[PDB]
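Okay, so here's the structure we're looking at.
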Amino acid sequence: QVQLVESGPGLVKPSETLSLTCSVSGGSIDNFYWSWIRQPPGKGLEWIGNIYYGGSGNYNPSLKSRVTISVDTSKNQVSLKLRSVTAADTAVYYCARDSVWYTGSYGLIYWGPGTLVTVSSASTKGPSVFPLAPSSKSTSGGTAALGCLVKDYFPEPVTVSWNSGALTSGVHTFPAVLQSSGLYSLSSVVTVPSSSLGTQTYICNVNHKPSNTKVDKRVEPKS
Amino acid sequence: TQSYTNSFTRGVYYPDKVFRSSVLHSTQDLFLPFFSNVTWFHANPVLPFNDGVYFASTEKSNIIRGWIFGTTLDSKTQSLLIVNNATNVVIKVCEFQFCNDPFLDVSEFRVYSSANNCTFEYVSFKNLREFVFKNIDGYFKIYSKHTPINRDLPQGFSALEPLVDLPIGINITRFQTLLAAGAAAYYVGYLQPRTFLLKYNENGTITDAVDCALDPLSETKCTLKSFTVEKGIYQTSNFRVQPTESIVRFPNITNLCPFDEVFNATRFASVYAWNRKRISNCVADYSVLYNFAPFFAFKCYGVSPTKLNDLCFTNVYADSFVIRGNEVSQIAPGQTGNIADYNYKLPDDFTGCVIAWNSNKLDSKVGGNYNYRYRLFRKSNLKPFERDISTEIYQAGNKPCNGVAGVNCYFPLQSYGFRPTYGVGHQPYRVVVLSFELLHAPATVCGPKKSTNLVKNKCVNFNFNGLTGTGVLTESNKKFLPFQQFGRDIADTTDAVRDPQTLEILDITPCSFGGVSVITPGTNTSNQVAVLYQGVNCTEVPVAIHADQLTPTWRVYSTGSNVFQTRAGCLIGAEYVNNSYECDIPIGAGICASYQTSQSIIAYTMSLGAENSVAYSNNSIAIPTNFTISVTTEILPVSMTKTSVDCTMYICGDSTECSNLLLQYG
Amino acid sequence: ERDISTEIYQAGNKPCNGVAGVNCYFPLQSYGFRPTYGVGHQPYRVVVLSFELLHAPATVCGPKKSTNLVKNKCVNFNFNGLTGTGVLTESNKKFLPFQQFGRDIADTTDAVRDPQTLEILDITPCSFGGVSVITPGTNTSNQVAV
Amino acid sequence: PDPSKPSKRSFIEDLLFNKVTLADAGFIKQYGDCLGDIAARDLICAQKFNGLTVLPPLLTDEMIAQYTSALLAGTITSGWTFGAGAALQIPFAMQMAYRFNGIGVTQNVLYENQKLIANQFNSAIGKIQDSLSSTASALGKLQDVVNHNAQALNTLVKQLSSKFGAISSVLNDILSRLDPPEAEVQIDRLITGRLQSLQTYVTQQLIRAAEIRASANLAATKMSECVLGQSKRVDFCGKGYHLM
Amino acid sequence: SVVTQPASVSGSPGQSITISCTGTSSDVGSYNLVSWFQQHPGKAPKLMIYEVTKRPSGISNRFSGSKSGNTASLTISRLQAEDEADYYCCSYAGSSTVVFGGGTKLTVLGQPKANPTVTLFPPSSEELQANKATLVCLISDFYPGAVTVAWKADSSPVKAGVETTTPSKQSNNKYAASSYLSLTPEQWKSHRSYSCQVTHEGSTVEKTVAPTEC
Ligand SMILES: *[C@@H]1O[C@H](CO)[C@@H](O[C@@H]2O[C@H](CO)[C@@H](O)[C@H](O)[C@H]2NC(C)=O)[C@H](O)[C@H]1NC(C)=O
Ligand SMILES: *[C@@H]1O[C@H](CO)[C@@H](O)[C@H](O)[C@H]1NC(C)=O
Ligand SMILES: *[C@@H]1O[C@H](CO)[C@@H](O)[C@H](O)[C@H]1NC(C)=O
Ligand SMILES: *[C@@H]1O[C@H](CO)[C@@H](O)[C@H](O)[C@H]1NC(C)=O
Ligand SMILES: *[C@@H]1O[C@H](CO)[C@@H](O)[C@H](O)[C@H]1NC(C)=O
Ligand SMILES: *[C@@H]1O[C@H](CO)[C@@H](O)[C@H](O)[C@H]1NC(C)=O
Ligand SMILES: *[C@@H]1O[C@H](CO)[C@@H](O)[C@H](O)[C@H]1NC(C)=O
Ligand SMILES: *[C@@H]1O[C@H](CO)[C@@H](O)[C@H](O)[C@H]1NC(C)=O
Ligand SMILES: *[C@@H]1O[C@H](CO)[C@@H](O)[C@H](O)[C@H]1NC(C)=O
Ligand SMILES: *[C@@H]1O[C@H](CO)[C@@H](O)[C@H](O)[C@H]1NC(C)=O
Ligand SMILES: *[C@@H]1O[C@H](CO)[C@@H](O)[C@H](O)[C@H]1NC(C)=O
């Protein structure tokens, strides 16, 4: 029933230190084994380490010279620190917990959604949100696909909701494209009845955590 | 109405019926702890009973009259009723049907509507009356004492002489007061299994007591067997963290062991060709063995039958055969005879069980059963657990037999008679011997025992395949080879185990413990003390307030009382001072303690003395111009007490049998 | 402890509600006790005698004629099975009515209560001491002192 | 003393400290130190887990160093006068002349050979330094004391693996394999055996403590007579005519 | 990675497949502590098997685990569409260490050919006010995930300013992609129309946009 949510910076320059915090909801630290795992994009899972409230801290031998994992019961969270960050550390990081029936370092049961961390010095840029308005002929068929182009942002990812998350049905957020400039661009498109174009307001909310950029863009038919 | 009060030192009763005078006696029993939390009631459901009850009431009019005891108090079970008129005291144990709020009608019986099957009946300034009720064994013991006072519970002392002991074996869990609009008030406390130090004066009267678990000072007093403590540091006891939960880990085995086909065989084998069956990969419930054969009891060597369900064995062997009554005693380690030498031999270090039962109905024929044979002649004795089914002709003399029976040439096997008219010693007996290989390899035969989950990094009572213990289980770096199952230490203590279900290695550590010393000035000076936990960091000092963290139930405040960290350990209750004085109470590693100015206990670094630089130069000399005659005193022991011991009188005082036995000791 | 309850035993998690069934058994089961059974399965009648031992006034005693009381002499006494040898004297110890004997530092019975006349008797070791022999050498004389 | 060092010991005192290795100093033992299960001190962990612990001495090594430093400073700057009453300063050459008078040699011998005597003393001190810094097996007696105590504790620990005639040397095995009444017999056998081992250890400790107390009384007498004064007793304060 | 898994495996709906996990004698051949995790794209791994054979509550009995020698096998019976994802095996490596496998991508033959759906978006008014032009060609719901994108200015091919994504499996086991054409406002207003063409399995679908007159 516990939920583990990771948080931390999304961009770390090389040779810096990367810090992540896993927050626990619906449960306490107690004596569980809290483990950190990571996965590079498009590659396999790699176990980083684990720790329990007793102390010590068991790390992957390939990384134990750099990894430090700690736990704070008063603040009820788990802390991961990785020194001498290089470009190979760009990966999605998860925290996991053992259960009462699978206690130990092997207890990888309750996983968090994960957090992507990228290693570079490239600047963080808030996205440009342009209203992708469907053509008049495209809306004449009864279905209007209207969207928002989230263009020229760095780094990944961005979260696009519709009407503060109220609109979820028909929303398709495509994977970002890597442009030649090194910036990212995606298009979040929602298909709606064309009858609601004149009565329902469609505002896309684009959220970019690395820059704390929240942009609300109202999409209206072409005029 | 429920208020709360301290019991002070009330509730001390004579623990036995032995006269003692001018002595300090240590007794462990159900006592009311000193300064406990008693409940004060004013004048209504039934209170619990727990292990005992201390009742008290200050009165001058005798309104409270009786008491009621039992569990449900609804005529479904026996209940105790105690009442008293102006002259007589009436005690009954009938199955009363009590009212919801019983009370003696100022007589009548409004207390109970019905009373059937009475199995016991007995008839016999303010005043503070105290009573203690406890229902140990099959006796209801009532102690009483009434004293004049000029106060809820005065801080004086008064023992409670025993009043009544009732042989009723009633189970009691609840109780209720009884009285005859009016008002009343009374105090109720609960007993606990405490250890007390009682002081019997010249007249045999208990005049004082010490509750050994109240605080460190009382623990010191009980350790010294004294009511006054001199200034110093006393190594009182040891603190130990208690286990929190129990863990059982057994192999996940489902098959039931095939003990039916051993005992329920149509025909057992001959003793010279005894059957052996291997039992493995199954759960063995020996309690059902009594249902298969009408044997009277086991004969187990190296183990007790009642414990057979709590153990795991690597393999079990069931050896079955038939002998006669005379030879049943030869199925045992260290025996000799025809059966032990030539037919079936048990090793001298045998660990197992023997089950022999009379089978005169099955193995006897009217004309004589000759199917069962035993080996009568052999060149040499059998090795343990060896079988010899050879039928070669035995050569008694020097003439070779050449496979022909004759003079000094006998057939090695001979048949039993086994006729139903024979005596008990000559009747057939079926014997099954269970040999236990014990637990060194992965156990395959285990008792019926549900296995729990695995708890790590906590003080738990573990049970791995019948290996029991208490400790902390941690993930281990030890590189066990696949055939190994546990690791031992210098003292042959199991230091690591292999979990039978998940084949991993767990290190076992003693939970936590250490020495506890009490630093105190004299009790003539103060009752204030400090506590030294020896050789512990000031973080492993047990802080949790429960009944599973300490052997000493007392807990000196680990935060408010100024803690300090010395190389000797953790010192609690002494304020460290940057000044340095002469050592008063040595704590260790250069740290001493004293009682100084309010006044409190202070810890400091001891002072070696005043520094004094000598004004040295190569042409300056100090010469005394005067002198002093000093007379110093030196005391030297020279001799000690010359003692003589009468060995016989000390060991065997007025006993001829004891003296004769003592003569044997050289 | 005795338990004559006949409530249905609940083996599993499902409450039985006073009805026998799966994981709901009747706690009591009857013996077979047929005359053709083996020795281990035949009925046996058992009587257990529990002795409360002697701390209070004894009420159950063996058949033993009691003699008179002799004081101020070295005698072999037997008070309610408590045997010993010593001198019995009238005692000033203030026994409370429930007490029956007094003990000493070595847990030796120092005083007893006469069961017939409820009086207190102090018990003392009769008389004893060390005996040394003063002698010159046997080469000198056979004369000794004690 | 050397003020540079944390513990204000002399050079020779540091050499002596490096020459003797204590088995257990009696200081704080962290729980994780024996919980780590990798430590090479398994002997001490086994001793501590079976109730055998070592208490620290009341006087720390720094306090002993201060005491020796005070005695040395008093001897150097005041001769034997500080052992009787107040320390009375006197030039060291004149004090050595007093000692020469005390061994029956006129003080003009000291005053006319002062540089030669100083050089001989310095060379002897240097040779003591070299002897201590070269031969590791110099402090035989102290190491023997430490080794005897450690060996006694280790033997006491190893005595726990003996059955003493019982079925097993482990109490838990006896309790698990036998019913209470039978198990009481085996537990009694183990209790008697372990109690006898403890009594043997305590008797040996009492005898060895008496021996050590005799040695300590001798050392105190030598401190009083050799250090706080000049001794006429032959071979009590070294071979030859004692000077200091 | 010490633990080795096959790179990929394929199967048809209905039949049972097996995913292997080969380790050494110190990680898989020593402990009964092998776990099998299923990870869908964009999702955290989900525990399917723990302790070699035990299934956590809520997992269908179609997944079974076994261990033999130094190889742990996960058997999936009655293959379905949603079972197509990544599968990893984690094993306790001793000394409080866990080692993950390389990962195996299951393939379900049951997915038929699907033609792509294409939507084309011209630059917005705000973007033209920003002196930029972007054409967005979103392609979705095609199987197999292999399409080719070509852009046209009027009728002429366009090679510059084209950014095409690789196919990505959708939640419905189909694939999606996006293409972006970067143009100046003058280029956008100068041409009569622009077109995006997507070719899948030899079939081409075209969309066209034109400037708006106001
Ligand atoms: C040496 O010391 C003694 C005392 O130890 C001195 O005697 C004292 O002298 C004062 C003053 O003359 C008197 O008030 C005391 O009563 C004397 N005490 C005794 C015990 O007699 C003595 O004067 C000192 N001598 C010198 C030369 O200083
Ligand atoms: C007795 O316990 C009650 C609560 O159980 C508490 O409020 C009260 O303070 C206690 N009495 C004393 C004297 O502490
Ligand atoms: C014992 O009782 C007598 C009776 O008068 C009394 O004088 C004496 O004080 C009592 N003993 C003690 C210790 O009080
Ligand atoms: C033992 O195994 C059975 C099935 O093999 C399983 O249902 C049960 O939960 C297991 N018991 C434990 C304690 O793991
Ligand atoms: C013994 O086995 C037979 C069948 O082989 C069966 O009929 C009989 O009831 C069994 N007896 C016992 C006591 O198990
Ligand atoms: C209390 O006992 C101490 C013993 O250390 C003694 O020095 C002191 O004088 C005593 N005080 C009184 C009032 O008896
Ligand atoms: C006591 O524990 C703390 C924290 O673990 C540590 O920093 C400190 O050094 C310890 N003290 C000693 C004397 O070991
Ligand atoms: C003792 O002195 C130290 C350092 O000067 C200081 O930190 C500490 O607070 C002092 N303690 C007391 C009780 O004066
Ligand atoms: C004598 O002492 C003084 C200082 O007390 C010192 O300067 C001088 O060097 C000493 N004499 C010699 C010869 O060194
Ligand atoms: C016991 O009592 C009976 C009658 O009550 C009496 O005849 C007899 O003498 C008594 N015995 C003794 C030893 O006093
Ligand atoms: C007898 O023995 C004593 C020993 O005390 C000795 O002094 C004496 O000379 C002996 N006398 C003879 C005659 O041997």
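Here, residue 1 is simply the first one shown, and the rest follow in order.
Heads up, header says this was done by electron microscopy, 2.7 Å.
Backbone N, Cα and C define each Cβ position, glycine as well.
Neighbour density for B:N252 (mutagenesis position): within 10 A of its CB lie 9 other CB atoms from the protein chains shown. Record note (Swiss-Prot) on the mutagenesis of B:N252 to Q (Swiss-Prot position 331): Reduced viral infectivity.
In three-state terms derived from DSSP, B:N264 (mutagenesis position) belongs to neither a helical nor a strand segment and is classed as coil. Annotation for B:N264 (mutagenesis position): same-chain Cβ neighbours under 8 Å, separated by at least 6 residues, are B:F292. For the mutagenesis experiment B:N264 to Q (Swiss-Prot position 343), the note given by Swiss-Prot reads: Reduced viral infectivity.
Within 10 Å of the Cβ of B:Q28 (variant position) there are 11 other Cβ atoms, across all protein chains. Taken residue by residue with DSSP, B:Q28 (variant position) is part of a strand. Under the heading of natural variants, Swiss-Prot lists B:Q28 to H (Swiss-Prot position 52) and annotates it as follows: In strain: Omicron/EG.5.1.
In the three-state DSSP scheme, B:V46 (variant position) is classed as coil. For B:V46 (variant position), the count of additional Cβ atoms within 10 Å of its Cβ stands at 19 [all protein chains shown]. Per Swiss-Prot, natural variant B:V46 to A (Swiss-Prot position 83) is noted as: In strain: Omicron/XBB.1.5, Omicron/EG.5.1.
Within the same chain, the residues at least 6 positions away from B:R267 (variant position) whose Cβ sits under 8 Å from its Cβ are B:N371, listed in sequence order. The natural variant B:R267 to K (Swiss-Prot position 346) is recorded by Swiss-Prot, whose note states: In strain: Mu/B.1.621.
A natural variant is reported in Swiss-Prot for this position, B:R267 to T (Swiss-Prot position 346), and the note states: In strain: Omicron/BQ.1.1, Omicron/XBB.1.5, Omicron/EG.5.1.
Contacts of B:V366 (variant position) defined by a Cβ separation under 8 A and a same-chain sequence distance of 6+ are given as B:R419, B:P420, in order along the sequence. For the naturally occurring variant B:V366 to P (Swiss-Prot position 445), Swiss-Prot gives the following note: In strain: Omicron/XBB.1.5, Omicron/EG.5.1.
Among the sequence features in Swiss-Prot, the natural variant B:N381 to K (Swiss-Prot position 460) is noted as follows: In strain: Omicron/BA.2.75, Omicron/BQ.1.1, Omicron/XBB.1.5, Omicron/EG.5.1. Around the Cβ of B:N381 (variant position), the same chain contributes B:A340, B:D341, B:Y342, B:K345, each under 8 angstroms and 6 or more positions distant in sequence. Taken residue by residue with DSSP, B:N381 (variant position) is part of neither helix nor strand, so it is coil.
One natural variant catalogued in Swiss-Prot, B:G417 to S (Swiss-Prot position 496), is accompanied by this note: In strain: Omicron/BA.1. On its own chain, B:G417 (variant position) has B:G368, B:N369, B:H426 as residues at least 6 apart in sequence with a Cβ closer than 8 Å to its own Cβ. For the recorded site, B:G417 (variant position), the DSSP three-state label reads coil.
Within the same chain, no residue at least 6 positions away from B:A610 (variant position) has a Cβ under 8 Å from its Cβ. For B:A610 to V (Swiss-Prot position 701), Swiss-Prot lists a natural variant annotated as follows: In strain: Beta/B.1.351, Iota/B.1.526.
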Ask   = Looking only at DSSP and grouping its letters into three states, which state does B:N252 (mutagenesis position) belong to?
value = coil
Query = How many Å lie between the Cα of B:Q28 (variant position) and the Cα of B:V46 (variant position)?
reply = 29
Request  = Fill in the CA-CA distance, B:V46 (variant position) to B:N252 (mutagenesis position), as an integer in Å.
outcome  = 48
Entries of B:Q28, B:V46, B:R267, B:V366, B:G417, B:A610 (variant positions) sitting next to ligand 5, with Cβ under 6 Å as the cut-off = none
Query = In DSSP terms, helix, strand or coil for B:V366 (variant position)?
reply = coil
